[PDB]
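Student: Dropping the structure in here first, questions after.
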Amino acid sequence: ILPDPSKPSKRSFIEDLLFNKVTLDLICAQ
Amino acid sequence: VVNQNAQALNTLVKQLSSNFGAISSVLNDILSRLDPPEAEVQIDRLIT
Amino acid sequence: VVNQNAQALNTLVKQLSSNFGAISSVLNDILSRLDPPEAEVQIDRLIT
Amino acid sequence: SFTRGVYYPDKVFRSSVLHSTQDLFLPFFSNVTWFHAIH
Amino acid sequence: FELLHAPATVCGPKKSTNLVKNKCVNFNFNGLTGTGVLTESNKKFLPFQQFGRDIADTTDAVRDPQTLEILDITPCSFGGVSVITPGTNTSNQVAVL
Amino acid sequence: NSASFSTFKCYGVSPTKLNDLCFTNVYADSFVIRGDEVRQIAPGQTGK
Amino acid sequence: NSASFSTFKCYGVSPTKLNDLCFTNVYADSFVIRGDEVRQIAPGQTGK
């Protein structure tokens, strides 16, 4: 759960897992 | 919560397709059919 | 909290200055210019 | 009539967009009169 | 007559002006006005798929009535005007976003 | 601009925008009337 | 059904529904006006 220096950002091993589950052309029409 | 805001935003866009009793649902071709002396009657329905 | 309390009250009175598409924003000026038979539909629009 | 009788109601092309449209169509799974006009 | 659904046969007597490509210009195809940028388009129209629409019933594609070409209608950039200031008591120079 | 005609009223299109609009399925109909039935070609009337 | 009447215009109700309504009272008035004075009979008109 701590940030890892592997990826360029300071994102953690659980944050990217959380970042991928929920998601937001459909956006171009608006 | 993220979907609900998106679902409300998308539903807002759909309402542009309804004329609200006017002759057309698009403002572009209404002005090309009615003179401004009488265009106020039809556009006012869409405004409300 | 004091500010937008005052802004909301100021806006409501300021909304009275607009004719909303009618002939005038003064009810007395409607009777002095146009007869009631075709004035009851703009006064109705003012109320709405 | 398991699956047959779908056509474009209008001439306007659309690509996975949302727009309600009501038009006459052939209902699915409906009984039809199959005619055999030979002897 | 019928409006905005069938292909337009009877049409007005105005000159056939040359097309301007890939920049914000007005357009008028079979009496359909609008503002945007016309680009060469994918999503091959069927032989009788003339017009085009979207969720908001706003035009997104159109074909040239004189040449068999399929285009897209895309409105170019826009937005609001915002100002960044440090206050009248501070200075006069500002930033606009 | 022709002064020979005596009735040039259009109920769906402004006369000044006739040349600026391109239509489809333009159909032509012709008949005769007694002379007092000119007001009955509105969209919804009474009479014969 | 009779076509002997040359002036039949009313906005309160529709003639086609006169056979499907009950009135509970009927008032009939008789008076004589000029040919161009028929415009003065509709409720809420301008003049004398």
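Here Swiss-Prot sets the residue numbers for chain D, with the shown residues being 31-69 in order.
This entry, so its header tells us, was determined using electron microscopy, 4.5 Å.
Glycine too: its Cβ is placed from the backbone N, Cα and C atoms.
Natural variation at this site is recorded by Swiss-Prot as D:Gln52 to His, annotated: In strain: Omicron/EG.5.1. Under its natural variant annotations, Swiss-Prot gives D:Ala67 to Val the following note: In strain: Eta/B.1.525, Omicron/BA.1.
Please situate the listed features within the shown structure.
Tutor: Taken residue by residue with DSSP, D:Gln52 (variant position) is part of neither helix nor strand, so it is coil.
There are 4 other Cβ atoms within 10 Å of the Cβ belonging to D:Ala67 (variant position). According to DSSP, D:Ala67 (variant position) sits in a coil region rather than a helix or strand.
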Student: Over all shown protein chains, what is the count of other CB atoms within 10 A of the CB belonging to D:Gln52 (variant position)?
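Tutor: The Cβ of D:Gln52 (variant position) has 6 Cβ neighbours within 10 Å.
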